[PDB]
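Colleague: I'd like to ask some things about the structure below.
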Amino acid sequence: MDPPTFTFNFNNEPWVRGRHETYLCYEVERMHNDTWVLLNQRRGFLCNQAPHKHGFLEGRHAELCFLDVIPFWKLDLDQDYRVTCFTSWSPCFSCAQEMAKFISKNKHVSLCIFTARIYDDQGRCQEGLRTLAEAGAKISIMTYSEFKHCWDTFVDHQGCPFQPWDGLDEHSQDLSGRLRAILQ
Ligand SMILES: [Zn+2]
């Protein structure tokens, strides 16, 4: 992922101004049946698929595309895995139920979703996040740590260390208060 795209998409300044896409970075770690440790399996990122006459007519949300790539495009099936997602926006109502379905029917997948901004259409989105948590997914807001991790792991930084934008911590704190209230 190029630096301008990351910084533009994962900036946590409340404004819904220009950010019409949803980027999603994922990491997969095998549980390991004996010890306490996790094993690196794979990683990657993706974004939504805008409506297109030569593709998905009704559009393809990043969350749906993510679930599309999991299907045995990875491996195993009888092992426990940790799946972590860093998304620029939290899932819509429809994608939340879809992800909640996945983790409910699988059991061998621990899903942790870290989001930069909280979609919240003020309608059913809030309910969707409660459904995902009910399903056992960890839903949390990205802080300095998650932003830096993604920068170091998913960005072509060309050696440049991560440089936090002003207010990152502030917006991160506020969003955390809103999410905690949404859930409970
Ligand atoms: Zn969606």
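Just so it is clear, chain A uses Swiss-Prot numbers, and the residues here are 197-380, in order.
Determined by X-ray crystallography, 2.3 Å, according to the entry header.
In case you wondered, yes, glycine gets a Cβ from its N, Cα and C as well.
Annotations for this protein, taken from Swiss-Prot, read as follows:
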type	residues	note
MUTAGEN	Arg213 to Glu	Reduces enzyme activity
DOMAIN	214-328	domain 'CMP/dCMP-type deaminase 2'
MUTAGEN	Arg215 to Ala or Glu	Abolishes enzyme activity
MUTAGEN	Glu217 to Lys	Modifies the spectrum of action against mobile genetic elements; when associated with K-247
MUTAGEN	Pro247 to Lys	Modifies the spectrum of action against mobile genetic elements; when associated with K-217
MUTAGEN	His248 to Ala	Improved catalytic efficiency of cytidine deaminase activity
MUTAGEN	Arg256 to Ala	Strongly reduced cytidine deaminase activity
BINDING	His257, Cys288, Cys291	Zn(2+) 2 binding site
MUTAGEN	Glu259 to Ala	Loss of cytidine deaminase activity and significant decrease in antiviral activity
ACT_SITE	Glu259	active site, proton donor
MUTAGEN	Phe268 to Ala	Strongly reduced cytidine deaminase activity
MUTAGEN	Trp285 to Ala	Abolishes enzyme activity
MUTAGEN	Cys291 to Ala or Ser	Decreases cytidine deaminase activity
MUTAGEN	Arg320 to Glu	Reduces enzyme activity
MUTAGEN	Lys334 to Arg	In 4KR mutant; decreased ubiquitination and degradation by an ECS complex hijacked by HIV-1 Vif; when associated with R-297--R-303
MUTAGEN	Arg376 to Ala	Strongly reduced cytidine deaminase activity
Colleague: In DSSP terms, helix, strand or coil for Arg376 (mutagenesis position)?
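Modeller: In the DSSP reduction, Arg376 (mutagenesis position) maps to helix.
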Colleague: Distance check, please: Cα of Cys291 (mutagenesis position) against Cα of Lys334 (mutagenesis position), rounded to an integer number of angstrom.
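Modeller: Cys291 (mutagenesis position) to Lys334 (mutagenesis position), Cα-Cα distance: 15 Å.
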Colleague: Does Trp285 (mutagenesis position) have same-chain partners at least 6 apart in sequence with Cβ under 8 Å from its own Cβ, and which are they?
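Modeller: Looking at Cβ-Cβ distances below 8 Å from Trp285 (mutagenesis position), excluding near sequence neighbours, one finds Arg215, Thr218, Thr311, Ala312, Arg313, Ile314, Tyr315.
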Colleague: Relative to the Cβ of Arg320 (mutagenesis position), which residues of the same chain, six or more apart in sequence, are found under 8 Å away?
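Modeller: The answer is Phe289.
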Colleague: Which one is it: of the recorded positions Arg213, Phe268, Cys288, whose Cα lies the shortest distance from the Cα of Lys334 (mutagenesis position)?
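Modeller: Spatially nearest to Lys334 (mutagenesis position) by Cα position is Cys288.
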Colleague: Please work out which residue of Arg215, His248, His257, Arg376 has the most C-beta neighbours within 10 angstroms of its C-beta, and give that one of the recorded positions.
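Modeller: When each Cβ's neighbours within 10 Å are tallied, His257 tops the list.
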Colleague: Are any of the recorded positions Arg213, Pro247, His257, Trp285, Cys288, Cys291 near ligand 1, with a Cβ under 6 Å from it, and if so which?
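Modeller: Near the molecule: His257, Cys288, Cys291.
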Colleague: According to DSSP, how is the domain 'CMP/dCMP-type deaminase 2' (214-328) divided among helix, strand and coil residues?
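Modeller: Per-class counts: 30 helix, 33 strand, 52 coil.
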Colleague: If you measure C-alpha to C-alpha, which of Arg213, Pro247, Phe268 (mutagenesis positions) come within 10 angstroms of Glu259 (mutagenesis position)?
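Modeller: Within 10 Å Cα-Cα: none.
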Colleague: Compared by Cα position, which of the recorded positions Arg256, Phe268, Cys288 is the closest one to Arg213 (mutagenesis position)?
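Modeller: Sorting the recorded positions by distance from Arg213 (mutagenesis position), the top entry is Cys288.
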Colleague: Sequence gap of 6 or more, C-beta under 8 Å: which same-chain residues meet both conditions with respect to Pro247 (mutagenesis position)?
Modeller: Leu253, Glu254, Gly255
Colleague: Could you round the CA separation between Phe268 (mutagenesis position) and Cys288 (Zn(2+) 2 binding site) to a whole angstrom and send it over?
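Modeller: Per the Cα atoms, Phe268 (mutagenesis position) and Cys288 (Zn(2+) 2 binding site) stand 25 Å apart.
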